[PDB]
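J.: For reference, the structure I am asking about is given below.
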Amino acid sequence: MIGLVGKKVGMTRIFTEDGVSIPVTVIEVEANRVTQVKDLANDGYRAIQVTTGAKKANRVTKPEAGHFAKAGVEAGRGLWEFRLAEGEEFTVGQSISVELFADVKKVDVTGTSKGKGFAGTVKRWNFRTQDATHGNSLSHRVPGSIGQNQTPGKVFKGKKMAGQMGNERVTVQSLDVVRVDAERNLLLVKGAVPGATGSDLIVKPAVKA
Amino acid sequence: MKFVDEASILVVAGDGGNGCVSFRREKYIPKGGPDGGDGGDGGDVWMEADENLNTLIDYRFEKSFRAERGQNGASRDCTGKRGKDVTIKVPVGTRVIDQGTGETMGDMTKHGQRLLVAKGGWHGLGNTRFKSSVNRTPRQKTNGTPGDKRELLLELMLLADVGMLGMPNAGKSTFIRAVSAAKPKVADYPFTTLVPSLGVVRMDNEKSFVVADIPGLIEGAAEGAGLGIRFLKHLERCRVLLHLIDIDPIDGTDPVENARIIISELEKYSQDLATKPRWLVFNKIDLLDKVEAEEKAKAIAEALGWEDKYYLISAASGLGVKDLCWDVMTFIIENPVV
Amino acid sequence: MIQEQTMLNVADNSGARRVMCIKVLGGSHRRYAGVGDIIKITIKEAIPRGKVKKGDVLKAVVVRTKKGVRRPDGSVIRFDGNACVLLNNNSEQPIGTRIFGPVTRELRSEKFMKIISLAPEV
Amino acid sequence: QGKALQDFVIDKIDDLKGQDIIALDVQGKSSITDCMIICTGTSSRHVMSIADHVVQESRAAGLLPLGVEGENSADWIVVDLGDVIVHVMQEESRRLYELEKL
RNA sequence: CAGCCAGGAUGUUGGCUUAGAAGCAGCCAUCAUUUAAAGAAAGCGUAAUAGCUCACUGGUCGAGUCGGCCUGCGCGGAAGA
RNA sequence: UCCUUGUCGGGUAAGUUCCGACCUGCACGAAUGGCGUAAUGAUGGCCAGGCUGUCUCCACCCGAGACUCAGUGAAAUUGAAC
RNA sequence: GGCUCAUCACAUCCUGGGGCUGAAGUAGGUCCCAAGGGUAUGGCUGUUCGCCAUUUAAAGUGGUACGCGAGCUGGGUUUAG
Ligand SMILES: Nc1nc2c(ncn2[C@@H]2O[C@H](COP(=O)(O)OP(=O)(O)O)[C@@H](O)[C@H]2O)c(=O)[nH]1
Ligand SMILES: [Mg+2]
């Protein structure tokens, strides 16, 4: 079904009566106000467009302000949408709260992971490090060979070699939930979610078993 | 699992990996050292017992077993891998006989024993091992040793702790229809059971014995009377021998001489079965009165010269079958194999 | 955190005193050993009058780890001197009659509670 | 469930030829075991027969045993019933180990 | 021709090797006479027994069927970076 | 000279290297010197004890380059190239 | 030859689907389809290979000019002593 958009706050643990320590990530989810609903007649797929957070009206641009004024909803930090599950209906201007996660017991979390810059090949795919002795000269962490002698005449596409980490969407599958905070608007999920503190996250019910 | 057969196989051991002669030639220099290595040791054959297998049916199917021949030597001073040792799964209690004044190799009594039957050939030598100064160009190599070949007569013979032999259609299979868990085919006609379907009796924990079935036979030195020496071969490790004699056969002659000749033919089998302690038990006692079959039971004993307890056993009726088992079990325990 | 070619102590009266495990088990590319594991050892120093002799290769189970264990409540049980108990190669029954030093409770989950029955300390 | 389970096993193991039983109190000495009861068997078959019986009835007794030790070997086998531990043994290997001050 | 509805019996459990084989483990002189269309007989299931069957014929359907020869074009034999 | 690295022992769980020895070995070989030799050697080979990122398995940090800006300003090579 | 890096074909080492079996069940043996993934750690020797020690599902076969020094190594081969 549909999902929500929250903000990463931090990681903590929950202590249980029987003595089980379960790490938990604090997700701040606010009232998700939908902005417009797409149907088969208009574009050919069912999706509800939703926003969250608050933005100062100073830099809220006219195209963004006009779009928000069309639905009668206030400004939001960012704008997203979710796919419907073929049989549920929603109305524009409705605010989506958090209690719907009280029964899922499994949530998929997506977001932009931490950027690690132009990382090395030994870091991006755990390339084994060459010997730092026994005559080795000017080559300690270099990838080394990248092809074959004159038979391919090139380097194949998709080669695992030095690149840039982070700043990309990362998905963690079937993250167990701990508690759902409705009166304070917090989401508690067991484990570690991608991204740093203050980064926007998308949480959806788990699609796997 | 309804027939028992015996046959012979031909096992061949792989000869050793032959040596190689070579001379390395680099991309620029045309003269190089006498490159090349040794061969691979020939694969051996191991004689391993198996619980799951109980016959030699696959051995009639396959009369030849080939061990892996040792790989030849190669360049870059390469030595071939030793041939894999072929292991043959055999039922326990097998005896193997050869030709040319051949004899037994070793008796199998427990599972897990692996017997060395065929020794594979051993690897040869390459030109590199002949390195020297005066020769300085070794063109000589040593041929691999030939493998060992022999023909094995696979004789299967059961682990019958308790062996029993009785009159034809006297209830030998019916005696197994007792507490014994085996289910041999039972019918009134003579020689009802032909396949040896051995059974086991478990009176209590830590104590049990196995009982085999061997059909009766008529007095014949050769293979006459349908059955003969080919069934007597399953004997000779039976620590106790049980003799079954019918009482008042419905149509056969009453035992006064036929019960004596069966003892005589046991002497001429190979060695009188080493004169093992034989126990004589009776059958067909529920047909007549219990007290009537008492005086005539002992009369047979001195008629045949028997001075034992002459146990009275009712195999079909089930009376006294437990009494015989108690007596034999104490005798088994007090006389361990030594 | 015991690996291939690791020198450990001995925590039973079997006869070994200084031991060197040679093969950690568990699967292909088995990196390191935890607290309850089957690890193969080679005897390097033992009393000549003991039950075992130097150079024998057989299986053993680690009881104490320098790195420690992981309690499910954010706790570790570190030790000073990695130790093993002697076990037979064909059978998993331990050899030593007595066990020296404490044994952690985590060995119950690994299904070698017999060691826990010995070693009265913990 | 201390003495109730203790009396539940000693009587029933005796009905299956349970010889030379020793009731031991270990409270205050070990924090993992409560009561040490010792059972002796004639040989490998006897100790295995009683070991399977005690775990078979435990399945129908509600409590689940937490593990077994005897595998392809009857030299030492011991099974647990939670708070109470039961040791079924044989004559030969008992004197090899130490008795009654564990 | 192949199908469908039936026949398959008789002197006769065919003599030795035969414990048990009697068309179906080992030999055939290969018997022939009864009504005829059917053999002391090619195959299952055992040890035969008892039963499934076949060549053959009878009835119905009613127009091609049977396998040797030469040849054209095809199929498998023909798995590698 | 060969076969089963020659095969037994130490060294190792596992030792084509090392150490005195079995033999089917005798060529050298006695100032183109033979045997043993304490000490000595940035000499060849092997082993042991302490020790450690040599390694499983790399991680972090400190500095100089690598990067951007401002100034000066090469090189080997090049038949022409969309 | 070793280290880093891999790729491709299936004449498949395991996992997967089956046939036959002289396959009672487990355990097996042969053949067919299937390349998605995985496919070892140490002593010896420079080693390729191989022996041995010990695990697992195995420790696959070949092309890559028997891949890879404008990536490393100079241990073998190695001019000059
Ligand atoms: N009434 C009675 N019949 C028996 C007894 N023992 C055997 N029989 C019968 O004897 C018949 C033949 O026995 P069988 O298995 O052929 O013995 P075998 O001749 O040695 O092979 C069976 O059908 C039994 O019914 C007995 O004790 N009492
Ligand atoms: Mg019978």
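Keep in mind that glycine also has a Cβ here, set from the backbone N, Cα and C atoms.
According to Swiss-Prot, the mutagenesis experiment C:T97 to A carries the annotation: Reduced RsfS binding. Under its mutagenesis annotations, Swiss-Prot gives C:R98 to A the following note: Reduced RsfS binding. Listed in Swiss-Prot as a mutagenesis experiment, C:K114 to A is described as follows: Reduced RsfS binding. C:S117 to A appears in Swiss-Prot as a mutagenesis experiment; the accompanying note says: No change in RsfS binding.
Any idea what these are sitting next to in the structure?
T.: Neighbour list (C:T97 (mutagenesis position), Cβ cut-off 8 Å, at least 6 residues apart, same chain): C:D12, C:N13, C:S14.
Counting every protein chain shown, 14 other Cβ atoms lie within 10 Å of the Cβ of C:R98 (mutagenesis position).
Proximity of C:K114 (mutagenesis position) to non-local residues of its own chain (separation of 6 or more, Cβ distance below 8 Å) is seen for C:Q93, C:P94, given in sequence order.
In this view, C:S117 (mutagenesis position) is surrounded by 21 other Cβ atoms within 10 Å of its Cβ, with every protein chain counted.
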J.: How big is the Cα-to-Cα gap, in Å, between C:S117 (mutagenesis position) and C:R98 (mutagenesis position)?
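T.: Given the Cα positions, C:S117 (mutagenesis position) is 10 Å from C:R98 (mutagenesis position).
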J.: I want to verify one value. Collapsing DSSP to three states, which class is C:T97 (mutagenesis position)?
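T.: The residue in question, C:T97 (mutagenesis position), is coil (DSSP, three-state).
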